[PDB]
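Comments concern the structure below.
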Amino acid sequence: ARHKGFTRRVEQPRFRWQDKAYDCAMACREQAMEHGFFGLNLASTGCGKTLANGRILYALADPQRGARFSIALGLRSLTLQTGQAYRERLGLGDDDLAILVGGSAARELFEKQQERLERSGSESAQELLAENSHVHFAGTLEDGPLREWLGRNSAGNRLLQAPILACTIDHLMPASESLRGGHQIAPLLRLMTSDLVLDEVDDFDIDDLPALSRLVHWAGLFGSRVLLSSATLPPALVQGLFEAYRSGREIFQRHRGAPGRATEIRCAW
Amino acid sequence: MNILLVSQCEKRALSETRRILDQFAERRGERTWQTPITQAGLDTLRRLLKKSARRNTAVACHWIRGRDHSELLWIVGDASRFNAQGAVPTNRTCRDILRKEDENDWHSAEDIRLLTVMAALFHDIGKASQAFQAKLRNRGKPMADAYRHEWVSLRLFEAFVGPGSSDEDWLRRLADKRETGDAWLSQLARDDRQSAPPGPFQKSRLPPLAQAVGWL
Amino acid sequence: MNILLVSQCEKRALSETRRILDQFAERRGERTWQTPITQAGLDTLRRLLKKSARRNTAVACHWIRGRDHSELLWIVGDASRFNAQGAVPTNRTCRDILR
Amino acid sequence: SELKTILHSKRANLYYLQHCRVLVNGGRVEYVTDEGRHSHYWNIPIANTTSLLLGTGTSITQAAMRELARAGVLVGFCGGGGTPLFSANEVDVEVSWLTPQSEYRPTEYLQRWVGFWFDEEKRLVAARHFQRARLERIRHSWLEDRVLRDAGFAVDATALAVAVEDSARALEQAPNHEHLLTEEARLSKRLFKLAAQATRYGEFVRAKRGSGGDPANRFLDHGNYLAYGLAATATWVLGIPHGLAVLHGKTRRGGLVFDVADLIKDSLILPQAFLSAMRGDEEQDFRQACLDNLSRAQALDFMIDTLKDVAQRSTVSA
Amino acid sequence: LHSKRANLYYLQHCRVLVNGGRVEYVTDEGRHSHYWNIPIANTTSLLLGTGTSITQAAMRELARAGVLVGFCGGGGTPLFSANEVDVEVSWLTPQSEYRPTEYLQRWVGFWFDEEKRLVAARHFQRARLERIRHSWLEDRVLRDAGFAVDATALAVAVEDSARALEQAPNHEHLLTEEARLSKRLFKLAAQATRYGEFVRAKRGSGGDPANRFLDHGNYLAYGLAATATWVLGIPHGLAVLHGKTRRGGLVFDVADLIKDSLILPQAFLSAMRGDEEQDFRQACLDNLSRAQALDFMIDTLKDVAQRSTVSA
Amino acid sequence: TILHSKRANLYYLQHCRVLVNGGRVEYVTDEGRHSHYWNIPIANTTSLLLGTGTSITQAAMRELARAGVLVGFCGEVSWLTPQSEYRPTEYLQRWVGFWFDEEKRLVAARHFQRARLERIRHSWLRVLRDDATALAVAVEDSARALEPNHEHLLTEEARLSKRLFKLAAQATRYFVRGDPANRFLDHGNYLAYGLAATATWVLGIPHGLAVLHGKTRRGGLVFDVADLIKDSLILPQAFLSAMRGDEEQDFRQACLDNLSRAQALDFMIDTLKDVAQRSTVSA
DNA sequence: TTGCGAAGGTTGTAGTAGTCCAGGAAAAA
DNA sequence: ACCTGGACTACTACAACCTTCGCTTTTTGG
């Protein structure tokens, strides 16, 4: 909350459209909090979309309480320098942005230990996250409301605490694509408690788009607010994704907020 | 047209607005004016008040349009001292009295709590089987169990509930603490038999809530 | 008919008149009320005010009879605060100035 | 005697609150809003109010309710923004009224009314009278109010005359309740068409159950509830129970409010909703304009007059 | 629970709100207050008393379940506002949880026949003269209270009134007999209490403590009767004994059943002890609760309709 | 900024000092232990009258003249006209061209009398409600008398005023021109004189030059212009108010209301312009 | 982890008027 | 021995925040 960098105006004339988008965010904030949100970002390369995304998403959140959101890249592996570059472009200290280095693990590796661990019947004791992954964060960690169940210093609690997260989409996809174990607990809690930003989505291969659609649907089903970001979005993809988000949002409104209100998503370009 | 002007300025702003307004209307109160004026006079009054306004200026103008009707024309300066109709708050305070943090809007929290708690109390029940106990006490080579313990738990639950019965039946039966007895295990349609019995989730086998609990 | 009521009350009388008048009209200011009302309700208003009035009470009522014309109906309490037409002095001073 | 000096038909204010708490402060009934670092107290002139509709995130205390009842002011909870309080399957509940019980109301009208409600044919005659009055008022409002014409409400007189005459012919010939209901629906659709044409809105379709998204449907759904409040207070003032519906009871609980509301839901609500949607206004502006228009047309007086007339004619025919 | 038959609960010092789809009471005594054992179903009704508030969401949930709600005054009387009960007929069959009533039909089925109204008035008078005896004679607590009731004179007056009531041809004669019995009972109580000569001043003008006590007891009893008729579902205007013009007739007719048998002793006792208003109010409420008045009023009101339909 | 006709206030003060206080123009009146300051809305005033026991400070005259308001002293009445403003010239040029020639000056003097008579006729025919034949006869007789010399015109006007006074007295049922009617007439005459001075200054014609009362007294044009409204409304108003048994202040407020309701200033200015135009036409 | 509104006491601020001293003005078309 | 503005100086009315504490209301034409 009260981050000056996202509020400061920009003097360079090449960076005025960012101010325009930031103003539109306030213009649309009120109705988005109640009905939803589905944003697009078609700024051409070289316009520094990262700062625009940060500022726009911050503007939507209520100023009194603060803001939370996560950034996901369509990259198989996220090198540390990329995360630090994101920090620099956003201008956030190491105490406010966690980085999830590495890539996703293999499915079959966990199997052999599980069969070995099945001798004791404690199959519920498997770690939530893989061992390779590490969360580079050094902020507050003592006043976690969920500290009891997730572990004092396990990766899960660190992931949940950080107000802003940077990761790859392969690290959130286990929310809906998980078939065994409890790999979907931490990312699902993250989805419920925060918001989402997808970056370079069309970088995905053609045959991986069903999974992305399912993730977007579930993201809309638990009260998040999605914002794609790229400059080469073919219309069919955008239409399909909007339909999925709306299908998810309709179910959510039954179980939250004032009953009876209509379903009018608050789109933007 | 006759209008009513009310000021809610403070500090030096008050003296300025008193100076500007007292040229057009007779003073009907310590902060109220009223007089018949023409349109041009009103426009020039608005201009003059706008020119020299400060942070602590708040002046409202009401028009008595006709019979039993009056409207708010404009507000000069701060707009947080009046609501839409031009009324003003009577009192103020800092201590919260709405205290709106006690009540939440999770309209299905209780259903989730009940379904989960009931599902929790039965979930690992299948670990009572002799094969499972022997595996627990077995230190030698392990043999994978012919059936997953969750499936055994589901079969035990299905046998207890009794096929084809409405929800209230098994709910009441369970709730009655006096009722005890192992006479309902004769309906445990084991899946090791030569003829495979129908799946527990078919329409005639379980009532709705039973299936909701069984899935978990 | 729509009316305009201005309260010049003082000390304890202020709370009482604020209590009574608040049942009938909305507040347009720290000491101003204004709303439409019928003659019977107005008479009840005046009677109630008179009953519990005190030494400091001072209330005035104006009537917007028509277009570009207004009249003073009555005053309850001390009429020294208002002049004949219903206006109010802008300032006071104990120091003689007229001489 | 003191608080109830002003008649219900001469009071001016009608209220619709949200996100507020109603309580007694210093001997007065006030509602408190929130502004972040401060809270404000706003006063309510109970001696100049008729009804009170409470929306979302509201609450009220016993002292406030006791004060409200003493002055004969109705209170009713409603789902915010024109949507019903509670809806499920075929169940619907638009408002949950809390009528006063400490007051004693006249005994003539109740006795005259209950003296026919248990007779089918007399109920049919009462319904026919209701519809006749509705058509007459519609014609009056649409062809005799110059304010609507000045605001920009223009309708081809000939089409309106044709529609109303056809409706009157069909209505008076209705043999049973169902024909009356269907004919009323037909007239409603025709009036929708005409109103849409008058202000060049274009193509319009009326949704149901508050599922509309275009401004016209939302404005109409919200404008319905003001009529419900006026109808409720009009029925109470005469001492007639809300349950003794004559036309709409078959589909609602406490139908008489809906029956007596229909007299006004088309004379001043439809034109004003369409005008506002054309202007691109918002909920607050439409609500304010509609309330002013109702007060200027003296709707509550008309509702009371019609109820008295229907009861009297029912008695006389016997 | 004021009455076992009505199933009517009373709440005080409590905030009613909803947390996760369930109505919750917050009050001192935490999660041990017995307000958690209130069946929320079609067969419940809630009355909120001193120091209470209700949220809009709570009343949405209550309406979803089908529970009526009303705001009463300190202790359960008087009634300020409440919901309304709809009628039950072959037609007019909406889908809602609220359970409707049927006594309005049976009541209206005879109120238009003058002779049946005469029979009903007879039944009311008989009930009152019956209960006066029990209150003024059998009560051991009242006997220990201090005011001494002479059996002989009270029996003579009760028998005389019973004879007079049985032989009243028109309403006016019944009213005259009622006035005579009231005056005689007033005199007997005044003699018993040693208060001296007393009268029932008009307009409540009486400055003596007895006058104030009588007015206050009357106000409480009228409130209780209003609750009674609301619970049952009959309207207030449909008077039985009073004139057809007098507004609120039925409330006073039903209220009279208990007034002369419960209020009268208490006012004189308080005047003799010279107690304040609050203590007198508390004493009246305690006596009303012990005598279980509301149950008797409801039972009598149903019994009249049952007899009218059986004799039909 | 506001046309002089639109301004809706005219003051008549007494026992008060007019001074500037905190940049505002206010007049002070004693009360006893304390003294009171009442404000004058200069931008909504047409003229100001100072009675007995009042004084003014030059700093106030500066503001008054700056705003355009007019000032004058009474007890006939001496007027101070703000010279710091520049007024239209063409109307004055036409009026002086008319007034230079005695022969032309003779014409139209009865024209104002005719206009006043027409105004009286139109005004008499519903406020006075809250004989038509006799009134019409008197109007026709007056018109016949008015339509050789200026002295005859003055005598005819005096006869018309006498007849109107008699008719008004008959309607009231109470006249001689000590009674409250005479004092009320005097006060109304003072107020009408103020309105006439205001209108003439608004037009820009010189006050000194007169029409029919020039020999009578100084500034005869003001009295002549006042006569039109004086006959039209001052008489019935004063008669009714005196009959009601009302104080001077009540009568004055009533007269101001009646003049305001009638839009008298517009009447007088339009009639003056019309007379000037017709006189120019005759030339 | 715990109602609701009133009365009495305490604490802080804006607002009003008296005192004394110093300067004396308004800028077209 | 003139007349306003400004700076400075008391010095009261208002308003809210903090503690206890009782819980009604005339109740009359019904």
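Numbers here mean position along the shown chain, with the first residue as 1.
Cβ coordinates are placed from backbone N, Cα and C, and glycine is handled just like the others.
Pulled from Swiss-Prot:
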{"type": "BINDING", "residues": "F:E157, F:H213, F:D227", "note": "Mn(2+) binding site"}
{"type": "MUTAGEN", "residues": "F:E157 to A (Swiss-Prot position 190)", "note": "Protein is unstable"}
{"type": "MUTAGEN", "residues": "F:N182 to A (Swiss-Prot position 223)", "note": "Slight decrease in endonuclease activity"}
{"type": "MUTAGEN", "residues": "F:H213 to A (Swiss-Prot position 254)", "note": "Protein is unstable"}
{"type": "MUTAGEN", "residues": "F:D224 to A (Swiss-Prot position 265)", "note": "Considerable decrease in endonuclease activity"}
{"type": "MUTAGEN", "residues": "F:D227 to A (Swiss-Prot position 268)", "note": "Almost complete loss of endonuclease activity"}
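Where Swiss-Prot records a feature, it is marked here on the structure.
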{"residue": "F:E157", "record": "mutagenesis position", "DSSP (3 states)": "helix"}
{"residue": "F:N182", "record": "mutagenesis position", "DSSP (3 states)": "helix"}
{"residue": "F:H213", "record": "mutagenesis position", "DSSP (3 states)": "coil"}
{"residue": "F:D224", "record": "mutagenesis position", "DSSP (3 states)": "helix"}
Extra residues within 8 Å (Cβ to Cβ centroid of F:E157, F:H213, F:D227), Mn(2+)
F:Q113, F:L154, F:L212, F:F223, F:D224
I need the CA-to-CA distance for F:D227 (mutagenesis position) versus F:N182 (mutagenesis position), whole Å please.
16
Just counting, how many other CB atoms are there within 10 A of the CB of F:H213 (mutagenesis position)?
17
Compute the C-alpha separation of F:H213 (mutagenesis position) from F:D224 (mutagenesis position), stating it in Å without decimals.
7
Between the C-alpha atoms of F:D224 (mutagenesis position) and F:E157 (mutagenesis position), the distance in angstrom, to the nearest integer, is 12
Quick one: Cα separation, F:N182 (mutagenesis position) versus F:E157 (mutagenesis position), in Å?
19
